[PDB]
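**Student:** The structure under discussion is supplied below as structure tokens; questions concerning it will follow.
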Amino acid sequence: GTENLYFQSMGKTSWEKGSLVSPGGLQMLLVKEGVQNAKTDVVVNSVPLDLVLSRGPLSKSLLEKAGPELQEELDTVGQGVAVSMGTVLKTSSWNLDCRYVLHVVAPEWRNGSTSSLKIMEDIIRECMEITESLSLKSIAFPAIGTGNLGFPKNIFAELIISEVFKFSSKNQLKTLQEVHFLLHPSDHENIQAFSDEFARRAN
Ligand SMILES: Nc1ncnc2c1ncn2[C@@H]1O[C@H](COP(=O)(O)OP(=O)(O)OC[C@H]2O[C@H](O)[C@H](O)[C@@H]2O)[C@@H](O)[C@H]1O
């Protein structure tokens, strides 16, 4: 579709549809759209420890589109469990076009803490594992961590893309076929970072 970005080839004289396929067959797509318009089976949201969905711009976009039930169901899920760093909570999608939202408590950059890298990578891995376990086909990651949590966008781009490759190399997948990277149309920094990394991988 028209929301599928291209990336410029490293030689600069060509442009390629924003699509990369791992050797194992897992497809990654560069998509320019609001997370609120995602149509994958799963969409990933980053949330604080207290699970309030109206504090960050990403989550707030999801809340407004989905309706107040998203906050209500999230709070329901969180009641029985001790919510901590890295926890993933699943809800239904309400007025969103996806089937499930995976709400993740993502870490602060903390000046490039190695702890934060590891935690973010493991969140990303886990969300894909969950998606496969639910027998679902596709998952959309927006650029979680790159706003209030302060992950540099170039570093986040290579982090998530490398994790998707790694996950694909280590797993035989029965249903998970697509990972979409959802970039907000005005987030020119993320669009560049993700495009640059696709160019590198393709070369
Ligand atoms: N509607 C959208 N669609 C797609 N991407 C978006 C959208 N809106 C913003 N972005 C991009 O979404 C990315 C992330 O922006 P943030 O919402 O700050 O999430 P964080 O993971 O950094 O952490 C902040 C939250 O977590 C902490 O617990 C705080 O309490 C907050 O609740 C940015 O690159 C935006 O450009």
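Each position is counted from 1, following the chain as shown.
Header entry for method reads X-ray crystallography, 2.2 Å.
Using N, Cα and C of the backbone, Cβ positions are placed for all residues, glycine too.
Below are the features I grabbed from Swiss-Prot:
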type	residues	note
DOMAIN	15-202	domain 'Macro 2'
BINDING	35-36, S46, 58-61, 145-149, 187-190	glycoprotein 2 binding site
MUTAGEN	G67 to E (Swiss-Prot position 1055)	Abolishes interaction with PARP10
**Student:** Where does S46 (glycoprotein 2 binding site) sit in the DSSP three-state scheme?
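**Tutor:** Looking at the DSSP assignment, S46 (glycoprotein 2 binding site) belongs to a strand.
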**Student:** Give me the long-range Cβ neighbours of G67 (mutagenesis position): same chain, 6+ apart, Cβ under 8 Å, in sequence order.
**Tutor:** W94, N95
**Student:** Quick one: among the binding-site residues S46, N148, which has the most Cβ atoms sitting within 10 Å of its own Cβ?
**Tutor:** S46
**Student:** Which recorded positions from the set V35, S46, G67 come near ligand 1, judged by a Cβ under 6 Å from any of its atoms?
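**Tutor:** The ones that qualify, in sequence order, are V35, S46.
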**Student:** If you count Cβ atoms within 10 Å of the Cβ of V35 (glycoprotein 2 binding site), leaving out that atom itself, what do you get?
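**Tutor:** Step by step: centre on the Cβ of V35 (glycoprotein 2 binding site), count other Cβ atoms within 10 Å, giving 26.
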